[PDB]
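Everything on this sheet refers to the single structure shown next.
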Amino acid sequence: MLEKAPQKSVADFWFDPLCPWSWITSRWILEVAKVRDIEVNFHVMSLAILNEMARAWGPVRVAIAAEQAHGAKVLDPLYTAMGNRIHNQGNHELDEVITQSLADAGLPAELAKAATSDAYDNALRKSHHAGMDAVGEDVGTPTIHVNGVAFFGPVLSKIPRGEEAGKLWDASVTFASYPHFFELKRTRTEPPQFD
Amino acid sequence: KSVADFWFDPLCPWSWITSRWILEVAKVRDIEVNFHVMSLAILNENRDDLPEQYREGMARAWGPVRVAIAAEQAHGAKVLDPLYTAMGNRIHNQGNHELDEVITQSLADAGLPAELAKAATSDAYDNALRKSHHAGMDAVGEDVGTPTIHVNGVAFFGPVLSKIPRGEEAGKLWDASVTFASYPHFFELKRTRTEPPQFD
Ligand SMILES: [Cl-]
């Protein structure tokens, strides 16, 4: 069956700001959105929850708190502010990252108190588990949902840009639209080449 | 026409489905396929991702691999296209468990010398690859698994498919596979498998 993509495809992306691979794959999705007409929805997940390291709860608790009080629309700017500081600038002092990122995103500074409360953990677990695969397991990171189809990956070590980003998106939509596709990996295997 | 080298294990149901897919791709895209045998057991008999039939006994499982090695060494990869089609039709589509018979009938169907069946018990064939660090005939490098395909200067494991896609859909999956494999900083894309291999 010649499968056809929906009118506007959808990327649903669960993130923990601490994961470098999710950072890269989320930036790829933002690059795709510049050259393809797609919906991008960010959602919070937790490396702490995946792997149950107590500092790991701070940023996702703050992110959940911000979304609950101001809507999912603040996740994209807060994620960018946090990831720029954790990954690009390598800041491991998560107290500073949280306070700076809230200010950068234009969010109330009192949201930082969420990092040390457990009051948002129920909501965080619900959001995390909503990124579930077809049989109800957590997906390692990075993960992405393409038109409702959950994938592990694409695992990217570098951010694809521009039309190259868009071509990878077209290929992802092709794989998501074929229900009997399950895996692809790059490999370093060659035949003998005589010319 | 781009040359695609395809490394298959004769007992692997995913190699089988993806090899039927790539022959459908060659009807809607400008590629030609050269098949080559590969077994993960050559370089590491202990890994847990060997095809299921290796569980039932190594001596038995080696048979089809060694015959395919011997055939390619003596006659070139071109004869593996009919040889593999004959073996896989019996092993996978028909569930034929008697591999000695599969080998004899498949060599016959491929027009190959019947004596090549004697490679089945000769460990020279796999040990020659092993000693030079080859996971398959005419392969160097990784053996992530079977199927592995090399085309247009890049190589990939998969696509892992539970059904043989047909027509232009097969070609679209080809385009997607080559696109991902051609990005040098792409590593893996995986969806939880919800279906077993399903042959035609
Ligand atoms: Cl997840």
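Chain B is numbered as in Swiss-Prot, which gives 8-207 for the residues shown.
Cβ coordinates are placed from backbone N, Cα and C, and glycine is handled just like the others.
Feature list (source: Swiss-Prot):
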{"type": "MUTAGEN", "residues": "B:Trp28 to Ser", "note": "Lack of activity. Confers resistance to TP053"}
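In the three-state DSSP assignment, the secondary structure recorded for B:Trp28 (mutagenesis position) is helix.
Remark: B:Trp28 (mutagenesis position) has B:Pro166, B:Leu168, B:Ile171, B:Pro172, B:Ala177, B:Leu180 as non-local neighbours, by Cβ distance under 8 Å and separation of at least 6 in sequence.
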